[PDB]
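The structure under discussion appears below in the form of structure tokens.
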Amino acid sequence: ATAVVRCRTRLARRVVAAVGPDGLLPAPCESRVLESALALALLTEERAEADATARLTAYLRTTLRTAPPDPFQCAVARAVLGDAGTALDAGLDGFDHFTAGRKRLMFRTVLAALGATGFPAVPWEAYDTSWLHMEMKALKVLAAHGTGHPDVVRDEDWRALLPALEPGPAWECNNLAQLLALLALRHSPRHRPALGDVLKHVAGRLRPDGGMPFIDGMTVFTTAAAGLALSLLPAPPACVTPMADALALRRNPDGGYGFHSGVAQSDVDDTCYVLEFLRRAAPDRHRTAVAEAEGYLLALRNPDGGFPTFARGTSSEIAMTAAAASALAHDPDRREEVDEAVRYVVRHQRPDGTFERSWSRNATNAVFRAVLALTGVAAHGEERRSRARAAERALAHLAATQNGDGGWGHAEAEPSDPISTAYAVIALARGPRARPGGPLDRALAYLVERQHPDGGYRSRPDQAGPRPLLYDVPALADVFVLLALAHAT
């Protein structure tokens, strides 16, 4: 067959092989400078775990020399190894997001807690907010102590930090939140009896490179997206059934899914990938889980017709809204909600054809999720025309910004990477048929050329969290390129 199909085949063999007999595709997170610096600060202040702190120090020095992260994380590493506002401004340069103002407070207070800048002169209520709740409480506590006002801290602020004193892996698999909470709790005499045992668990988490990852992994997200990709192949492999089983038995009591095992917070992104996969691979076997996932999404839907990531009443997001439209459109009884969601997507498209950056740092992610909803959900007459025009503008944005090598990067003038390109390919597969030399043909040839001899892909990461900071789950590169090749063939 074609070079593209041969590439798809070699990549599918690799993804199938990576899935274990438990049905899960392992998806560890790489070490990150921010959490490595906070773990170094915490263990240094407590005079604990000297072997670990020596490895953390070496990891930070190596990473800064050879693969420096964004300027905020660099300033954080420099603060612990030893200006701040320039790093904060550069690290949040054009951060167009509804969280930007809270993020500025959060990131400035992290730098202040490490001695790199002064604490924000804000009313304490500015810290008041489940997502980022523990982090912001820990930072409020660090600001009260760091400015010399420890009496400000209320018992209800400490109470929010208690999960950080639990043994074992971090609550909600989130090392950033546990580390910030422990940096706060170590100032409280009443919480110190629990600190010593948790510092042993923290030090135990260091990766072979000496660093601390942001999260324990992302196996639910990664298994669901891989299952979806495999289920779009002409003859899906037998392993989609144990993958579907492994996901369904991890659903939370609200019917949704978190990003890893042991994450009790469901979110719309994970739940949409799980639902799209189950609908294709196991709609009867897991009929009840499907219904529970639809019910979860419907219960989050905001009054503007959009969907948030975690909780009704927080801002709707374009990509989550498009994802939910596509996942709910499988049921004809949900047509009203699906059409209101697609109408939200059209209404929020930008004048240049783009949508947003949120959980991914490239523009092409939300473009693909929007284009799948705009072209996959049933529509006729004037509404079909409206959605077609919107999809055309999004695909035209892709063509206008395609790099000479056929790929896309995180922004119009960045070097190409396989994940940003994979998202563009999924979108372009809903446009005109590929023609020699056209945008989709060239994008596919870019992906063919970037395949490694081992059958996989190595890519700069795109995932952000807390937004806009990048973290690296390398198993996603193969998965999203396979999803692209399955859509495009």
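Just so it is clear, chain A uses Swiss-Prot numbers, and the residues here are 16-97, 113-159, 164-523, in order.
Determined via X-ray crystallography, 1.6 Å.
Here the Cβ of each residue, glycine as well, is placed from N, Cα and C on the backbone.
Quick look at what Swiss-Prot annotates:
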MUTAGEN   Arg132 to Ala  Very high decrease in catalytic activity
MUTAGEN   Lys133 to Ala  Very high decrease in catalytic activity
MUTAGEN   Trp165 to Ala  Reduced activity to 64%
MUTAGEN   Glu169 to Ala or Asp  Loss of catalytic activity
BINDING   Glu169  Mg(2+) 1 binding site
BINDING   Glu169  Mg(2+) 2 binding site
MUTAGEN   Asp303 to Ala  Loss of catalytic activity
MUTAGEN   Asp303 to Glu  Retains catalytic activity
ACT_SITE  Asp303  active site, proton donor
MUTAGEN   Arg403 to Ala  Decreased activity by 2-fold
MUTAGEN   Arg501 to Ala  Very high decrease in catalytic activity
MUTAGEN   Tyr505 to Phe  High decrease in catalytic activity
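Calculated from the flanking Cα atoms, the unmodelled 15-residue segment between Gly97 and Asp113 spans 14 Å. Within the same chain, the residues at least 6 positions away from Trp165 (mutagenesis position) whose Cβ sits under 8 Å from its Cβ are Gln299, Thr343, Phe344, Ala345, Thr348, listed in sequence order.
The number of other CB atoms found within 10 A of the CB of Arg132 (mutagenesis position), across every protein chain shown, is 16. Among the mutagenesis positions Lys133, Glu169, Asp303, the ones whose Cα sits within 10 Å of the Cα of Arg501 (mutagenesis position) are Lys133, in sequence order. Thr159 and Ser164 bracket a stretch of 4 residues that the deposited model omits, and the distance between their Cα atoms is 8 Å. Of the listed mutagenesis positions, namely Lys133, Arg403, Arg501, the sparsest CB environment within 10 A is found at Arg501.
The Cα atom of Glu169 (mutagenesis position) lies nearest to that of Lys133, taking the mutagenesis positions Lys133, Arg403, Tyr505 as the candidates. Note on proximity: among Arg132, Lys133, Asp303, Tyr505, the mutagenesis positions of the record, the Cα nearest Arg403 (mutagenesis position) is that of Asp303. Looking only at Cα atoms, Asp303 (mutagenesis position) sits nearest to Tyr505 among the mutagenesis positions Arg132, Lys133, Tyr505. Counting only same-chain residues at least 6 apart in sequence, those with a Cβ under 8 Å from the Cβ of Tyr505 (mutagenesis position) are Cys44, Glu45, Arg47, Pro247, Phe248, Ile249, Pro495, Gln497, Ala498, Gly499. Under the three-state DSSP scheme, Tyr505 (mutagenesis position) falls in the strand class.
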